[PDB]
Amino acid sequence: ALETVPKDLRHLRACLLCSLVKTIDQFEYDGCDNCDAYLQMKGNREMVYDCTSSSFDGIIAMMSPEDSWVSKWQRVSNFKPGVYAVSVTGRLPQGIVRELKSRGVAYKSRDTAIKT
Amino acid sequence: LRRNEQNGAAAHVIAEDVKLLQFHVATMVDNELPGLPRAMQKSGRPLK
Amino acid sequence: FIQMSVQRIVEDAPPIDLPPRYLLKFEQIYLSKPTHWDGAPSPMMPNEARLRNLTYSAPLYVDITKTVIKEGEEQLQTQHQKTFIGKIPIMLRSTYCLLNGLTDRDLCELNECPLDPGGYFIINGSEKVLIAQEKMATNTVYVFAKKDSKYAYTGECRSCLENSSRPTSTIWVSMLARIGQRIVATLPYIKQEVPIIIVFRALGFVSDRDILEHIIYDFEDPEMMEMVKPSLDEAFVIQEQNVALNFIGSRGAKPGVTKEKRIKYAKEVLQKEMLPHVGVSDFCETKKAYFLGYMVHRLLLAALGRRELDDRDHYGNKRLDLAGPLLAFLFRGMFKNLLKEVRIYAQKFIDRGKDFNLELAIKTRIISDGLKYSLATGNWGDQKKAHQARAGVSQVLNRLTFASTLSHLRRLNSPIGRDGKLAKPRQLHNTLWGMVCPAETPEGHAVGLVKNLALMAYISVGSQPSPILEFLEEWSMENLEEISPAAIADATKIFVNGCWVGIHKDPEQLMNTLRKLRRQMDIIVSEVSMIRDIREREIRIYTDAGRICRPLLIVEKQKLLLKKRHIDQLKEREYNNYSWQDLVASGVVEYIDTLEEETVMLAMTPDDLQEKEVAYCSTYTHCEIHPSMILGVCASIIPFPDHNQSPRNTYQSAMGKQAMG
Amino acid sequence: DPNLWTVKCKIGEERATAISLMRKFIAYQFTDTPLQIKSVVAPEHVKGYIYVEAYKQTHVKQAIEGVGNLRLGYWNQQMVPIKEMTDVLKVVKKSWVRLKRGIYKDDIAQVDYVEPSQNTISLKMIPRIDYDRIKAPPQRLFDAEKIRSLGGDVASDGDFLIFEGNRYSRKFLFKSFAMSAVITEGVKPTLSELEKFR
RNA sequence: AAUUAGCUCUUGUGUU
Ligand SMILES: [Zn+2]
């Protein structure tokens, strides 16, 4: 799936549910490959700003989703291949989290960074 | 090395870090080592 | 160098290619007279260069073809004419120097001394001269016994084909002293050694009798086979070619972890690294097999004592490289660096898909600045790794007195490391008769290592051997690939520049014919040397550069070919047309080099040593012009040098370069 | 678990190497020569080499072909300790700030106004300028009269001045700088800078 | 009261 690949290294955002590194331009024009069935990112810039934040560290090139341990460690064995930020600092809005909870989605934070 | 061990502590870059530090300290007092690269500045000239 | 070697080196460079790519072919070098500049092209004169600290150099232009080929068959062979590369310095009074063909009045109008020999470069306003280096002859099998090793004998053979970027490769075939006599080979680019039989199997000769025929030519005296028996018996678990290939690749610089990688690496090193002078073509195993057979045969002959070991001091075994080869050596590396730089730039500018302009790609200072630095500082090599290679090849010309300059323009340097306890290289070998002055040498720490030419010594400039090969083939000579190995014993081998090519049955007629052709200068030029060994049925022909030679008069039976007609026509010289070159053309004088000088027999003076007295020789071939020509420049100003003690002549040769005048 | 290896690469260009490898693998996945790499790791401060997760070093060498960034590490690779897996994956972390780039690097800047646009913020800073006299320096108090006398690019609004570099100064530079172009956490000034601004 | 490296050349010791 080449569509997950960002077109440049300028102003990247990552999900707080997928931590999927991707341009804001692709988050608006293309949208997330795994949040589109639940939050409908395609078609709103402000929703992209709220959902995804630029404060991410490190990149992992998840190549084979069913054949890698790092995906199991990052809880992304069941997510699509692509570029994944190691840890994203932030929290999704209470409304988004509640809507995910009602729809059967558990909000598990990707903020694995060591806080001093 | 100090700023790496302050936060990172990757424990593998540390090996090369201390290896290069040991090499520099050793050559600062003995430039003629058996079977080691010589220390040179940006001229190709071995050091004194 | 300028006329031929630069063109040959620029064309011999391999094509550079790289999502389409280009072609970028280089051809037809162009060069002009020296010129400086903002300003218009104006001829810079050597005196002005000497006074303004300029560099007397000329730009180099080459024709380029850029052909970008992509999908759909749309390629453009755009040809750029006279593209600038860099500036090459010109040694004064060369064919490309401004002071060429100018008369005494012409030079005096230019504030240039007509007595100035030329022969030096002007770098940054300083007069530099290249001391001619000496080194060992290449493409020749040399057998030396060393007592500091495990090897009783070692037939070293260096090899280089023709000014190739690959450094010269050395083959060591050596016999252990100690069963016993384990013959081994120390291949280049391979860390460890290997028995020779493994190599012969690797080249593709499983048949044992074939290997013996290549190595041994005589099958009735069982001594060579007795010595080769242990070596043959050692290699018994390898019979097929590919297992030998694996064996050879197991010791390479990068041993491939798989067997296929080892086989490919071994076949590469066999067909492209060892023995490049005989050829690194697609297939040359038939001739390489014969050459290794001859090498092992010579090693066996050394073991028997039937052929005494070669001598390292004999200038029949050494070559003297002048400014030409040294500059070509520098230019190979400089051109390779330029090619790498332009390739890197083009590759970096084709990733974005844009078209790169070669005018901006080529960095001019790669050629000019490196050559200038190497000539100025004398460090003969790369600027970044100068300490690795030699130093002092270039020295400031010594303008103290005229004899000093003349002596310094004709100087030979032996690269033997100083502070050495060895005394053999410093001694005065018998072969330096008429070649190197026997009295002029530094008295300092480098006595005997720096020398000077004799008065009439000449150094061969080098010529292609292809006409020699064509003439030799179209005569009764039989090529090497189509001979029965049973015919080698009763035959005479033929070598050209060391490459064993062909065979012959009657060598006397061949040698006489070669002598007549060289006398007439029809096909064989004068500098070519032909030597015949009688004991070993061998004939060697040398055309390469670096050989030292001198003219000698010719004796036919007991009388000289020079007669009163020649002296009369030559006395009226500089009037009608007649000169020394015509003297050579009539086949009266001849250039003899030190290797051929073994087989010749000289008469010092005609009247004294050719008349009828108590019979001593009665079979002279050559006569000396004048024996006082053995002396050099500085030593030939000493009056009555044959009445002094020799050290005093040496001291005078030293102090004549310090006299005020 | 596939093994992890270190592949040498040019320092600073680790971000786009992963993207190029993705493009290679996606383009080659339909061809008869697919990339057999299982993952690629380029951490935030790991520079000079990239971690590759694949079953064998043979797969790594076969798959990393054609990438110029890793040509140094194409022939030789080192083994990543297995016990170091988590070591790969951990990251550790009216105000006053300091600018990051330009000629004004690593000096105190007082946050005067905070723009709610979250692109640039207002900073008061001491000009490190030569007043258009040397260029065709120590932190010193701005001189409006000298910069009006020396001339050149100058726009005057009493205490306000727009000068070379489109620099906005009042009375003391007051200009907008990006939040990512400054460090907003970890200054902790002393009394001397306060006078300037157990 | 204004520097260090490196290279080269050269002088004296070549008495018997
Ligand atoms: Zn998502």
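In chain D, numbers come from Swiss-Prot; the residues present are 176-268, 276-318, 335-369, 371-396, 416, in order.
Recorded method for this deposit: electron microscopy, 3.3 Å.
Note that Cβ sites are derived from N, Cα and C of the backbone, with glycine treated the same way.
In sequence order, the list of same-chain residues 6 or more apart from D:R246 (mutagenesis position) whose Cβ falls under 8 Å from its Cβ is empty. The DSSP secondary structure for D:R246 (mutagenesis position) is coil. Among the mutagenesis experiments that Swiss-Prot reports, D:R246 to A is described with the note: Reduces the affinity for Pol II elongation complex; when associated with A-247, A-249, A-250 and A-251.
Sequence-distant contacts (6 or more apart, same chain, Cβ under 8 Å) of D:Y249 (mutagenesis position) comprise D:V182, D:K236, D:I239, D:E240. Mutagenesis annotation in Swiss-Prot: D:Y249 to A, described as Reduces the affinity for Pol II elongation complex; when associated with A-246, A-247, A-250 and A-251; the structure shown retains the original residue.
On its own chain, D:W250 (mutagenesis position) has no residue at least 6 apart in sequence with a Cβ closer than 8 Å to its own Cβ. The annotation that Swiss-Prot gives for the mutagenesis experiment D:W250 to A reads: Reduces the affinity for Pol II elongation complex; when associated with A-246, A-247, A-249 and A-251.
Applying an 8 A CB threshold to same-chain residues 6+ apart, the list for D:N251 (mutagenesis position) reads D:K183. Record note (Swiss-Prot) on the mutagenesis of D:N251 to A: Reduces the affinity for Pol II elongation complex; when associated with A-246, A-247, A-249 and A-250.
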List of the mutagenesis positions D:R246, D:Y249, D:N251 facing chain C, defined by a Cβ pair under 8 Å: none
